[PDB]
Amino acid sequence: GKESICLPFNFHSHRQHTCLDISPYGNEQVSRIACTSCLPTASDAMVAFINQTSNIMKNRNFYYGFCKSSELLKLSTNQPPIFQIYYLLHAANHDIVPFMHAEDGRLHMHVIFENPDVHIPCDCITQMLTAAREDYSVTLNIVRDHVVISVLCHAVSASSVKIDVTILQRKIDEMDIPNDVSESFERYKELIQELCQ
Amino acid sequence: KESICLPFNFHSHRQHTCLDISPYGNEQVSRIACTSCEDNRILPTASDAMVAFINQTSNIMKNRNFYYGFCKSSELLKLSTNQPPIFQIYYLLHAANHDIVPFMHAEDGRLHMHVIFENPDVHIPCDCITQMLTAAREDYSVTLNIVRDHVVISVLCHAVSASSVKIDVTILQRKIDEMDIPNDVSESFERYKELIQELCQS
Ligand SMILES: [Zn+2]
Ligand SMILES: [Zn+2]
């Protein structure tokens, strides 16, 4: 590929018009023009955030990461970028497992990639950066031989929209958790502990 | 139902009341007992107003008075694209009251807006107030006053928080450059010249 990157990779290091390519052979950034592997905008993802309660099942993979915590879910409703960043990553890569964690009164998200080969399209990165601007760090690392994108919130700025929290909590409480989703969290128990600590 | 003192900061809002301003006085009324809200239909939320903010370049004619308030400043227009609450608040007020004239100005990259009501009788529905407070929260003050015998809502920005969306500024600026300014809009600004200069000290 075109150029090695150092891990952990903070997305503030993103070179315009490049994709990230992670494989067992190395960690690289490549020209989007030259990329053989190569989506919604941050605005689209904000509309989806606004419309969450109309799309609970559609966004079920997101809500599993809360592990039925009403407290975490409430925090998410004050922080659109958590949902926005998941939504963007999910569009480019379905084989992901997000886990949410609160620290210092703020919600943070770790997105665990199931497969060892991971391509992050340029168009995904640029939209994540829009969603993350100022108040979040977004970093890619390999942790326990898994690619993980960590979304850490430094400050929670006022959101100028309100979600119906009660409706959202009720729908999340009612969701079934499939066996394979519970199993994946158990698989990743040591990984999740490392990320959170 | 009850007299209010001006200036009225919207953080003083009594739950489930409307504001009614007329030559006879400045009052807050129970939303249940309000006859103006009997007639009207369900107004947009702060969420609807954010979707409108996102979709601005598709709705230029509808929101034309918003853009006239920039008085042709590309700098002020650009700032508005980093501060959704300015547009949101205008959108919310416009839904409840079409006869308004917004005027914008900036300090140190923080955009402010004053909304001048054309008519001396002004009704601010409860539902409008609550959505404005959602849009404003933390970073803006929203105040109602009578200034030079005009009802004016002032939206003052204390801090600009990060916005997690980006508008196509270039497209918006080109659409704004292309708008014609009707004679009566230019005339209204000249009518309000002294009012605008009074409000601009904030
Ligand atoms: Zn690519
Ligand atoms: Zn009313």
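To match Swiss-Prot, the residue numbers of chain A are left as they are there, and the shown ones run 88-125, 131-289.
Backbone N, Cα and C define each Cβ position, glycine as well.
According to Swiss-Prot, the mutagenesis experiment A:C122 to S carries this note: Partial relocalization in the host nucleoplasm. Just so you know, the Cβ of A:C122 (mutagenesis position) picks up 19 other Cβ atoms within 10 Å once every protein chain is counted.
Quoted from Swiss-Prot, the note on mutagenesis experiment A:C125 to S is: Partial relocalization in the host nucleoplasm. Counting every protein chain shown, the Cβ of A:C125 (mutagenesis position) has 16 other Cβ atoms within 10 Å. Classification of A:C125 (mutagenesis position) by DSSP places it in coil, neither helical nor stranded.
According to Swiss-Prot, the experimentally introduced change A:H211 to A is described as follows: Partial relocalization in the host nucleoplasm. Secondary structure at A:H211 (mutagenesis position), as computed by DSSP, is strand.
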>> If I take the alpha carbons of A:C122 (mutagenesis position) and A:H211 (mutagenesis position), what is the distance between them in whole Å?
In response: 10
> Do you know offhand how many angstrom separate A:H211 (mutagenesis position) and A:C125 (mutagenesis position) by C-alpha?
Replying inline: 9
>> Between A:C125 and A:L131 there are 5 residues with no coordinates. Please give the Cα separation in whole Å.
In response: 11
>> Test of understanding: give the count of other CB atoms lying within 10 angstroms of the CB of A:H211 (mutagenesis position).
In response: 17
